[PDB]
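Step one of this worksheet: look at the structure below.
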Amino acid sequence: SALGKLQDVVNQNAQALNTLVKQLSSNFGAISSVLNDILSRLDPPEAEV
Amino acid sequence: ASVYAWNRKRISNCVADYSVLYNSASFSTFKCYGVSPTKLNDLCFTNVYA
């Protein structure tokens, strides 16, 4: 714990980055979070929505 | 079946040819929801219920 200040900097950046990654799984109202599932199933007039 | 007592069958462990239905000119309607009717032959399913 003696070096906790440096460990803290590392942990905060790691957490922020992992959060950015996890957000890719959110749907935000979409049928799927996966861009490829949208593209492989819908025609452009719907895929674009 | 009568609509009040509609039938159901499971489709599994097979090759699903959808072009045979899609391009059949005998249908009066062919409406797909959530998927394009022309991309069906490229997709896999757990199963299909008819």
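Swiss-Prot numbering applies to chain B: residues 348-397, in that order.
Per deposition record, electron microscopy, 2.8 Å.
Just so you know, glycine gets a Cβ as well, placed from its N, Cα and C.
According to Swiss-Prot, the features are:
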VARIANT   B:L368 to I  In strain: Omicron/XBB.1.5, Omicron/EG.5.1
VARIANT   B:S371 to L  In strain: Omicron/BA.1
VARIANT   B:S371 to F  In strain: Omicron/BA.2, Omicron/BA.2.12.1, Omicron/BA.2.75, Omicron/BA.4, Omicron/BA.5, Omicron/BQ.1.1, Omicron/XBB.1.5, Omicron/EG.5.1
VARIANT   B:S373 to P  In strain: Omicron/BA.1, Omicron/BA.2, Omicron/BA.2.12.1, Omicron/BA.2.75, Omicron/BA.4, Omicron/BA.5, Omicron/BQ.1.1, Omicron/XBB.1.5, Omicron/EG.5.1
VARIANT   B:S375 to F  In strain: Omicron/BA.1, Omicron/BA.2, Omicron/BA.2.12.1, Omicron/BA.2.75, Omicron/BA.4, Omicron/BA.5, Omicron/BQ.1.1, Omicron/XBB.1.5, Omicron/EG.5.1
VARIANT   B:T376 to A  In strain: Omicron/BA.2, Omicron/BA.2.12.1, Omicron/BA.4, Omicron/BA.5, Omicron/BQ.1.1, Omicron/XBB.1.5, Omicron/EG.5.1
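With respect to their backbone Cα atoms, B:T376 (variant position) and B:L368 (variant position) stand 11 Å from each other. All chains included, 13 other C-beta atoms sit within 10 angstroms of the C-beta of B:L368 (variant position). DSSP assigns B:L368 (variant position) to a helix. In this structure the C-alpha atoms belonging to B:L368 (variant position) and B:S375 (variant position) are separated by 12 Å. Looking only at the variant positions B:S371, B:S373, B:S375, B:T376, the densest Cβ neighbourhood within 10 Å occurs at B:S371.
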